[PDB]
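S.K.: Got a structure here, written out as structure tokens. Questions coming.
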Amino acid sequence: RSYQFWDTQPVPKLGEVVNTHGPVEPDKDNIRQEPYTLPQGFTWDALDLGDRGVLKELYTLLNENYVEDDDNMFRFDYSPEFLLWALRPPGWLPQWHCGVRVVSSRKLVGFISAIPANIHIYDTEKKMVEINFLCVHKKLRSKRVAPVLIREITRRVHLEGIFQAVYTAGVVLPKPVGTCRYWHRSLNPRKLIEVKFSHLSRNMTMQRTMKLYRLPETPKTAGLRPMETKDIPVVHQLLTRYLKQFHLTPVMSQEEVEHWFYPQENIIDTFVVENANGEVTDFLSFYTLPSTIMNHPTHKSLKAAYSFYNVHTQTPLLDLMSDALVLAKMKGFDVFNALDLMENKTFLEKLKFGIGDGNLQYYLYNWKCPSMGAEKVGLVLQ
Ligand SMILES: CCCCCCCCCCCCCC(=O)SCCNC(=O)CCNC(=O)[C@@H](O)C(C)(C)COP(=O)(O)OP(=O)(O)OC[C@H]1O[C@@H](n2cnc3c(N)ncnc32)[C@H](O)[C@@H]1OP(=O)(O)O
Ligand SMILES: Cc1nn(C)c(C)c1NS(=O)(=O)c1c(Cl)cc(-c2ccnc(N3CCNCC3)c2)cc1Cl
């Protein structure tokens, strides 16, 4: 195969085994000062997401044009407040919220974003960025706009002295460092079958299916409660120690832990286990991301929870995740999603998760290293 754009980039070749660890090319000593040229009629615009009007414009772009399933039945519906959470973590930069507008109408038609992240990859910690929310309006697809967005964000990141990035995609590109699979745990099977997210199993009736997926009304783990301000330091401690066992992980400051885990209704939930001694020994977390159900007369949205980071030191992981499912059901979610990364394969089948269609590929930009199994991936992106 051939990749017109990706073959020009500092990434390894598909199907070539890597034995070394390091950058594909050295750091650049001079960087292009001018933005890359867009097709006539379009212009760059940095989006100030602290402006209500601009945030809503981005919401609308993504709501109408972002990731869909293969059958064009579901589309991610990131809320404006979720977008602020995902795009303004500690160290965020305005120039890294990179929009494309039509010059005449001002209509937002493209976006790409970078946020800073310290990333541990095997035996090296690098300052990187995480690239997310790459989106081109449906009416502009297949016109090679994506490569311009990627090159422009690369340039803007280079200006800040950063030369590596991490990103995920549902498509195969040169060259995945890890390959994960989505799994889904039905919470509201009647709705999920009705909207054709799932189907009735061959030998199962609806009644049997509702029975199969039924959950306790309240969590069972002793001392489980929502994370509070006082828990920030211990959650940071727990996470840092837990992540050591994997080969691709974030390295979060205490300020970053506060940002990513402190509960915000309809965005991020974190529950800690505070034991009989008053010690926090475990935590679970999941984020809120609904999908629009396209072309349906009565069901308009699928409420999905996504497993984030789950740390166990005294509570079995199986128990923690059982409680995450119950909590998600209580909060009105239709489905609970998780990847087969970290120690997740240890609970997925047992807790009645079903395997999904889509893969999620993990990539590094300008870093060559051996690929890893899903269980060694310890990084979750929004
Ligand atoms: C040091 C700092 C570095 C910073 C940069 C790090 C790298 C960041 C990399 C980006 C990480 C993004 C992380 C996320 O946000 S992944 C989420 C991507 N977004 C969506 O799926 C939303 C709905 N889809 C769209 O908007 C798409 O049609 C997009 C915008 C993706 C492509 O628009 P379009 O359909 O109109 O195509 P084109 O004619 O303009 O361009 C075709 C070229 O684009 C390559 N392509 C297609 N999809 C992806 C993809 N998901 N990652 C990387 N490359 C992709 C494709 O192979 C081809 O290259 P090649 O085969 O000829 O070589
Ligand atoms: C319910 C639903 N709604 N939507 C929109 C879909 C596709 C489903 N079905 S799904 O659960 O089984 C699922 C899900 Cl959630 C997500 C992806 C996927 C694909 C490509 N890219 C990403 N990224 C997300 C993280 N950052 C950028 C890359 C995700 C694929 C599948 Cl197939």
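Here chain A follows Swiss-Prot, giving residues 115-496 in order.
Determined via X-ray crystallography, 1.8 Å.
For all residues, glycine too, the Cβ spot is worked out from N, Cα and C.
The tetradecanoyl-CoA binding site annotation in Swiss-Prot covers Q118, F119, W120, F247, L248, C249, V250, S256, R258, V259, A260. Quoted from Swiss-Prot for the published mutagenesis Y180 to P: Abolished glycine- and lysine-myristoyltransferase activities. What Swiss-Prot says about the mutagenesis result for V181 to L is this: Reduced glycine N-myristoyltransferase activity. Experimental mutagenesis is annotated in Swiss-Prot for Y192 to A, with the remark: Reduced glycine N-myristoyltransferase activity. Record note (Swiss-Prot) on the mutagenesis of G492 to D or K: Reduced activity.
I would like each feature placed in context: is it buried or exposed, what are its neighbours, and how far apart are things?
M.R.: In three-state terms derived from DSSP, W120 (tetradecanoyl-CoA binding site) belongs to a helical segment. Residues near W120 (tetradecanoyl-CoA binding site) in space but far in sequence (CB under 8 A, at least 6 apart, same chain), listed by position: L287, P288.
Note: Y180 (mutagenesis position) has non-local neighbours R189, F190, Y192, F247, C249, i.e. same-chain residues 6+ apart with C-beta under 8 A of its own C-beta.
Around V181 (mutagenesis position), the same-chain residues six or more apart in sequence whose CB sits under 8 Å from its CB are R189, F190, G284, listed in sequence order.
In the three-state DSSP reading, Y192 (mutagenesis position) counts as coil. With a 10 A radius on its CB, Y192 (mutagenesis position) counts 23 other CB atoms from all the protein chains.
The Cβ neighbour count for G492 (mutagenesis position), using a 10 Å radius over every protein chain in view, is 22. When secondary structure is read from DSSP and collapsed to three states, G492 (mutagenesis position) falls in the coil class.
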S.K.: Neighbour count first, Cβ atoms within 10 Å, every protein chain included; then name which of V250, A260 tops the list of binding-site residues.
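M.R.: Neighbour-count leader: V250.
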S.K.: Using DSSP, would you call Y180 (mutagenesis position) helix, strand or coil?
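M.R.: In the DSSP reduction, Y180 (mutagenesis position) maps to coil.
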S.K.: Go through the recorded positions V250, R258, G492 and pull out the ones with a Cβ less than 6 angstroms from some atom of ligand 2.
M.R.: none
S.K.: Just how spread out is the tetradecanoyl-CoA site if you go by the largest Cα to Cα distance in Å among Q118, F119, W120, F247, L248, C249, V250, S256, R258, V259, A260?
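M.R.: Binding-site diameter by Cα atoms for tetradecanoyl-CoA: 22 Å.
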S.K.: Select, from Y192, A260, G492, each of the recorded positions with a Cβ positioned under 6 A from at least one atom of ligand 1; if none does, say none.
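M.R.: The ones that qualify, in sequence order, are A260.
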S.K.: What number of additional C-beta atoms lies within 10 angstroms of the C-beta atom of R258 (tetradecanoyl-CoA binding site)?
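M.R.: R258 (tetradecanoyl-CoA binding site): 10 neighbouring Cβ atoms within 10 Å.
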S.K.: When you tally the Cβ atoms that lie within 10 Å of each candidate's Cβ, which of the binding-site residues (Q118, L248) has the highest tally?
M.R.: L248
